[PDB]
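**Student:** If you scroll down you'll find the structure; I have some questions about it.
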Amino acid sequence: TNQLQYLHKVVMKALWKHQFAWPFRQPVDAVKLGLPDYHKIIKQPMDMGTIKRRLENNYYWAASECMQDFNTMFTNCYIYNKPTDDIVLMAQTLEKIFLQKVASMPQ
Amino acid sequence: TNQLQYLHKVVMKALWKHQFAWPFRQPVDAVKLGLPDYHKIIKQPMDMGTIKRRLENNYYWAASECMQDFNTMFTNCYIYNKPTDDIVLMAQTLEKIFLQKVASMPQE
Ligand SMILES: CCS(=O)(=O)Nc1ccc(Oc2ccc(F)cc2F)c(-c2cn(C)c(=O)c3[nH]ccc23)c1
Ligand SMILES: CCS(=O)(=O)Nc1ccc(Oc2ccc(F)cc2F)c(-c2cn(C)c(=O)c3[nH]ccc23)c1
């Protein structure tokens, strides 16, 4: 539907290109980053890559579904990371833009 | 606006009465909770009590403004607390509702 298309073509597109998007565009690599607790704390990993793919394979049945995955991705980052780490700020920024654009979503 | 009238009447009506709302209805009280570092970590405390009041006094110029306060209240909670605290789960459960509701907000 129109909403999933807006989330694809408008919202995801804007976040994807953002100067802070690079760490979010594929799943967290726990080994490559030296985060061996990661999968013990974050039991539902999400990333914009997985979300984009799902938006391409028509995985979602409603907008809120897709919205939830955005939220888990952010929530996850805020839960695992220290408050002082830049990655947290990076998510706050992206998260704010997601909300901004969701207000302008159709229906 | 249409959008803000949706947040007050649909969104906040549903969140304010939820069995998990209670820790969120008024500002985090660092003294009462024995959290001396709370204000050192969270710089923009937010709560539904504040948001409801703002909805009631038409403080917000646009819908998205309100949404960011709801966001900050949640983000605050996730950043301050331990991953395993119940308070997180409670925030998580309100936030799902918030987001589900926000998907059905009009557009003007
Ligand atoms: C495709 C992602 S990747 O995994 O393949 N690469 C990758 C690269 C850098 C990353 O973060 C950094 C950011 C800014 C710096 F200055 C240094 C960093 F290391 C993260 C990262 C992501 N996320 C969600 C976190 O929560 C998190 N916590 C700790 C690291 C991370 C992931
Ligand atoms: C109404 C504001 S209040 O401050 O006056 N009362 C109050 C009472 C209980 C609370 O949490 C609990 C919930 C359920 C339990 F079983 C035990 C708890 F402690 C919190 C609370 C809120 N928030 C946002 C937090 O981030 C947080 N972190 C640590 C506590 C909290 C605030």
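Per Swiss-Prot, chain A residues shown: 76-182, in order.
Each residue, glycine too, has its Cβ placed from N, Cα and C.
According to Swiss-Prot, the protein has these features:
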| type | residues | note |
| --- | --- | --- |
| BINDING | A:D112, A:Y155, A:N156, A:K157, A:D160, A:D161 | protein binding site |
| MUTAGEN | A:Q78 to A | Loss of homodimerization |
| MUTAGEN | A:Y113 to A | Abolished binding to histone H4 acetylated at 'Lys-12' (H4K12ac) |
| MUTAGEN | A:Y153 to K | Loss of homodimerization |
| MUTAGEN | A:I154 to A | Partial loss of homodimerization; when associated with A-182. Abolished binding to histone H4 acetylated at 'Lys-12' (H4K12ac) |
| MUTAGEN | A:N156 to A | Abolished binding to histone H4 acetylated at 'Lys-12' (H4K12ac). Abolished binding to histone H4 acetyl-methylated |
| MUTAGEN | A:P158 to D | Abolished binding to histone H4 acetylated at 'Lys-12' (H4K12ac) |
| MUTAGEN | A:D160 to A | Abolished binding to histone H4 acetylated at 'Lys-12' (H4K12ac) |
| MUTAGEN | A:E170 to A | Loss of homodimerization |
| MUTAGEN | A:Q182 to A | Partial loss of homodimerization; when associated with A-154 |
**Student:** Which three-state DSSP class does A:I154 (mutagenesis position) fall into?
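**Tutor:** Looking at the DSSP assignment, A:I154 (mutagenesis position) belongs to a helix.
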**Student:** Please name which of the mutagenesis positions listed here, A:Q78, A:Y113, A:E170, A:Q182, is nearest in space to A:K157 (protein binding site), Cα against Cα.
**Tutor:** A:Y113
**Student:** Considering each pair of residues in A:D112, A:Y155, A:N156, A:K157, A:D160, A:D161, all listed as binding protein, report the largest CA to CA distance in Å, no decimals.
**Tutor:** 19
**Student:** Got a sec? Which of A:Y113, A:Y153, A:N156, A:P158, A:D160, A:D161, the recorded positions, have CB under 6 Å of any ligand 2 atom?
**Tutor:** none
**Student:** When neighbour density is defined as the number of other C-beta atoms within 10 angstroms of a residue's C-beta, which of the mutagenesis positions A:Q78, A:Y113, A:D160 has the lowest density?
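**Tutor:** Comparing Cβ neighbours within 10 Å for the mutagenesis positions A:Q78, A:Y113, A:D160, A:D160 has the fewest.
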**Student:** Just to verify a number: CA distance, A:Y155 (protein binding site) to A:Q78 (mutagenesis position), in angstrom, no decimals.
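**Tutor:** Each residue's Cα considered, A:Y155 (protein binding site) and A:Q78 (mutagenesis position) end up 31 Å apart.
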**Student:** From the recorded positions A:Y113, A:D161, A:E170, keep only those with a C-beta under 8 angstroms from any C-beta in chain B, and list them in sequence order.
**Tutor:** A:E170
**Student:** Which site among A:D112, A:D161, A:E170 has the most other CB atoms no more than 10 Å from its CB, taking these as recorded positions?
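**Tutor:** Buried the deepest by this measure is A:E170.
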**Student:** I'd like the Cβ neighbour count for A:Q182 (mutagenesis position), meaning other Cβ atoms within 10 Å of its Cβ, all protein chains included.
**Tutor:** 12
**Student:** Determine the most Cβ-crowded residue among the recorded positions A:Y153, A:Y155, using a 10 Å radius around each Cβ and all protein chains in the structure.
**Tutor:** A:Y153
**Student:** How many whole Å apart are the CA atoms of A:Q182 (mutagenesis position) and A:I154 (mutagenesis position)?
**Tutor:** 32
**Student:** Going by Cα-Cα distance, which of the recorded positions (A:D112, A:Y113, A:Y153) sits nearest to A:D160 (mutagenesis position)?
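**Tutor:** Closest candidate to A:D160 (mutagenesis position), judged by Cα separation, is A:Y153.
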**Student:** Round to a whole number and give the Cα-to-Cα distance in Å for the pair A:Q78 (mutagenesis position) and A:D161 (protein binding site).
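**Tutor:** With distance taken Cα to Cα, A:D161 (protein binding site) is 32 Å from A:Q78 (mutagenesis position).
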**Student:** Of A:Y113, A:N156, A:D161, listed as recorded positions, which ones have a Cβ less than 6 Å away from ligand 1?
**Tutor:** A:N156, A:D161
